[PDB]
Structures are given as structure tokens and as C-alpha cells.
Amino acid sequence: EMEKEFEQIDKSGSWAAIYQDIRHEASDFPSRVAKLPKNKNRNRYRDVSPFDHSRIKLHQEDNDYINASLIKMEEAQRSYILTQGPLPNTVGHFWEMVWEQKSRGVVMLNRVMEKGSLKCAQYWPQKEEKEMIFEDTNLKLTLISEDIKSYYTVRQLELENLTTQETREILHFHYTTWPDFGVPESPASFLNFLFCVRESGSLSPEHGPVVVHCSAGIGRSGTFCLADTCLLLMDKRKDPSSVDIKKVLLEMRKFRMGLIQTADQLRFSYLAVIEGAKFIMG
């Protein structure tokens, strides 16, 4: 069981100790490509790089690099692309990746501005009539519709490969209310967000992996995937309580470093899964 296991840590306060064991056990893989100098402006944080083994490659010949990782959860049969909030110079790459990976959903867990600084570029159009052209990657992005809700917004976008004139509907699931500090108090809205992404079919294998990012693409991003996978595994397994969220996180950290940036985020993932497991079964 993992809910009793929750109190066990809450009462001992030892979330730090747990989370640090995760950091200590977490896999360590080369990120050669990320650290190459030409890609230095393709990274938002020096300390957040995709492993070479799991990194998304852009179908460019020059520089296939984007700071994005395929998290492939075999047991849960879920894939996610975790990426950083795009940079001014990588917005085109981000959409190229979306396109090339046949993603349906983009999940954004941060605001463009947080704590008075730009956490990522404004990489989607904010008004229907002001489409975005990404000339480097020959993509056109159009806001089609936007459903703004209390804790998150869902945007229908139209991504058009200008080279081939195919267009796809991309959903942009934008969680707008993660607090500037720490983590939400209840996971209720994060789960509604997750279930919203789920209900869209953006997590389903008929599509490319969902693209999820926050600023680094590991903190809140990790929390999103970890909760989704954990919940999906609880539905899939004969014994739901057997789902060990540390074990899941560690599996996910084989694909991208840093997933879950703090013990408070770890705690919240527990909360999210614990509370999420409840909701599924009614």
C-alpha cells in the first residue's frame, strides 16, 4: 500500500530523505549531444539535459537536437515526451518535434511568466487571427479555439506543415495555476487537468507521445507523467496497492533526469496518485 506509506513520511517529515534516496538511486546516463557547444543555446538550464539514449531527435540533418526526452513506460504502455519550455530560438524546433512525433497534445504546466521572469517563450498564438509562422521549421500554428477554465486552459491549435500542407489539430493543455512556490495544496485540479488530457485521447497510442513541459520539463512535468503512469498502472494491475511510485519515478528517471525537482513535488505526486486512485474507481 502507498497511502499508509504516505502518512509514514508525512509524520516523520522525511520527504527530503526519501526524495534524496531517489536522487541517489536515479539513473545517470550520458547527455553528450545536449552538452555539445552548438546546442548550448538549445538548452534553457545547464543542469537539465536529455540523456542521449532517450532524447528526441528532430528530423533535421544539421542539428537534430532538442532538449526533449521520450519517457517510455513499458508496463503502463504510455509514452511521454518531456521537454523544456521552449526558448525563443527553439520554438520552431518544439513544433517540429510535435509534428515529427505525431503528438496530439502539448501539456504545459507553467505560465510564460513566473516569479517575474520568462519561464518559456510564447510559443503558441494567443489570438485566432495572429497565427505563428516558424520559418526555420516551416510550420504554421493557428489558434482555433481556447477553453479557459479556473485552473487550466485547453486550446485547440492547428499545426500546419507548410512544406506538405498537412495540418493537424494539436491540443494545448495549459495548467495555469501551479503556484509560484511549492506545489498545489490539493491535487484536485491537477487531476482534472490530467483527466482532461486523458479524455482527449492525447495520451493514447493512436497518437505520438504527448509533449509535456514546464520550465525545465522535469519538475511539474515529472509530476504529470508520474501520476498518469501510476494511475494507469493501478488500473492495470491485479493489486493496485502494489504500484510503487518511487519505483515508477526511478523507472521514469532512466529516461529523463530530474523528474520531480523537490520533495514537495514528490509528496504532491503521492497526493495526486493517492487522490487520483480514489476517483477512478467511482
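Going by Swiss-Prot, the residues shown for chain A are 2-283, listed in order.
Every residue, even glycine, has its Cβ placed from backbone N, Cα and C.
Here Swiss-Prot flags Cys215 as active site, phosphocysteine intermediate. Taking Cβ-Cβ distances under 8 Å and a sequence gap of 6 or more within the same chain, the neighbours of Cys215 (mutagenesis position) are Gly86, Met109, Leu110, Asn111, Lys120, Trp179, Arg221, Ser222.
As annotated by Swiss-Prot, substrate binding site applies to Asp181, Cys215, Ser216, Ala217, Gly218, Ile219, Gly220, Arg221, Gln262.
Around the Cβ of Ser50 (mutagenesis position), 23 further Cβ atoms fall within 10 Å across all displayed protein chains. According to Swiss-Prot, the experimentally introduced change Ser50 to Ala or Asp is described as follows: No phosphorylation.
DSSP gives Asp181 (mutagenesis position) a coil state; it is part of no helix or strand. One entry in Swiss-Prot concerns the mutagenesis experiment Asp181 to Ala. Its note says: Substrate-trapping mutant.
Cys215 to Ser appears in Swiss-Prot as a mutagenesis experiment; the accompanying note says: Catalytically inactive mutant; abolishes sulfhydration.
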Least Cβ-crowded entry, counting other Cβ within 10 Å, from the binding-site residues listed as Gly218, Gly220: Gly220
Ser216, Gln262 as binding-site residues, winner by CB count within 10 A: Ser216
Spatial separation of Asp181 (mutagenesis position) from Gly220 (substrate binding site) - C-alpha basis, Å: 13
Neighbour tally for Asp181 (mutagenesis position), based on other Cβ positions within 10 Å of its Cβ: 8
DSSP-derived structure type at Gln262 (substrate binding site), helix or strand or else coil: coil
